Amino acid sequence: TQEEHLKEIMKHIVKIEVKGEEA
Amino acid sequence: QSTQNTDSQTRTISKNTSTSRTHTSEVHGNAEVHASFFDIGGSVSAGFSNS
């Protein structure tokens, strides 16, 4: 599960982006 | 000499209508520099919006 934990830390290393509306 | 007095009552009933048509273009840019304890990233983005 060490590889899975490394993948989780890599995922944390980033932003889920933002929700922007240009209507 | 002469003096004149005048009264006037006006009722104006008016109609109006309209249409409009808008055509919108848009070109977005972006750059990004991320830094952590041991993780550094950079990102370049560009956007093309018609409307």
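The residue numbers of chain B are those assigned by Swiss-Prot, with the residues present covering 306-356 sequentially.
When the header is checked for method, it gives electron microscopy, 3.3 Å.
Backbone N, Cα and C atoms are what each Cβ position is placed from, and that goes for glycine too.
Here the residue is the original one, while Swiss-Prot reports the published mutagenesis B:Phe342 to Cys with the comment Loss of toxicity probably due to loss of capability to translocate LF. DSSP assigns B:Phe342 (mutagenesis position) to coil in the three-state reduction, placing it in neither a helix nor a strand.
Within the same chain, no residue at least six positions away from B:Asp344 (mutagenesis position) has a Cβ under 8 Å of its Cβ. For B:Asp344 to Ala, Swiss-Prot lists a mutagenesis experiment annotated as follows: Decrease in toxicity probably due to slow translocation of LF.
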Other C-beta atoms that fall within 10 angstroms of the C-beta of B:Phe342 (mutagenesis position): 6
